[PDB]
Amino acid sequence: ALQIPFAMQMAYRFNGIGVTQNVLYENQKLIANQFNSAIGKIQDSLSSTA
Amino acid sequence: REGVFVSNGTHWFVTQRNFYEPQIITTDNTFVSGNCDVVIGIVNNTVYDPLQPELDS
Ligand SMILES: *[C@@H]1O[C@H](CO)[C@@H](O[C@@H]2O[C@H](CO)[C@@H](O)[C@H](O)[C@H]2NC(C)=O)[C@H](O)[C@H]1NC(C)=O
Ligand SMILES: *[C@@H]1O[C@H](CO)[C@@H](O[C@@H]2O[C@H](CO)[C@@H](O)[C@H](O)[C@H]2NC(C)=O)[C@H](O)[C@H]1NC(C)=O
Ligand SMILES: *[C@@H]1O[C@H](CO)[C@@H](O)[C@H](O)[C@H]1NC(C)=O
């Protein structure tokens, strides 16, 4: 395991789908909030229904 | 453009993700997008422009 900052791992992962790295950094707050909110929807879905 | 920025402690280089080959940072191995403000954890360094000493002849 080689450490890398998570905002730099996600820029590699954007670059791996043909989306240029700056699209992450210029939207990092938004992309982080969409991930956090989507994890919230997973808790709400799993808590709501079996 | 490809690879990642690193510092040895005093100088900044761009290098491949999977094998350390430190390259001097230039307008050829990097691309711009916008101004400093938006990027969480941006840092300040020179980026060399390979054209300028050539046209300075
Ligand atoms: C970081 O890398 C740079 C470039 O490889 C090193 O700077 C050179 O160091 C040698 C030995 O002190 C000098 O003879 C050169 O003139 C230096 N070049 C430049 C452009 O300054 C630097 O020593 C490295 N720093 C660390 C902490 O390893
Ligand atoms: C990167 O360098 C710039 C200057 O090249 C720094 O900007 C100055 O920062 C101080 C303190 O916030 C301000 O009073 C100046 O007005 C700024 N000048 C300009 C031209 O913007 C910047 O702070 C540096 N960033 C880091 C992280 O060190
Ligand atoms: C990195 O995190 C430390 C605390 O862990 C903080 O002091 C520092 O300001 C942070 N730097 C950046 C670039 O976010």
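Chain B is numbered as in Swiss-Prot; the shown residues are, in order, 1091-1147.
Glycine is no exception: its Cβ is also placed from the backbone N, Cα and C atoms.
Quoted from Swiss-Prot, the note attached to the natural variant B:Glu1092 to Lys states: In strain: Theta/P.3. Under its natural variant entries, Swiss-Prot includes B:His1101 to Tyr with the note: In strain: Theta/P.3. Here the residue is the original one, while Swiss-Prot reports the natural variant B:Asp1118 to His with the comment In strain: Alpha/B.1.1.7.
Structural mapping of features recorded in Swiss-Prot.
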residue	record	Cβ contacts under 8 Å, 6 or more apart
B:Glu1092	variant position	B:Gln1106, B:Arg1107, B:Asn1119
B:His1101	variant position	none
B:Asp1118	variant position	B:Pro1140
Which variant positions among B:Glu1092, B:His1101, B:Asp1118 have CB under 6 Å of ligand 1?
B:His1101
Hey, does DSSP put B:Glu1092 (variant position) in a helix, a strand, or just coil?
coil
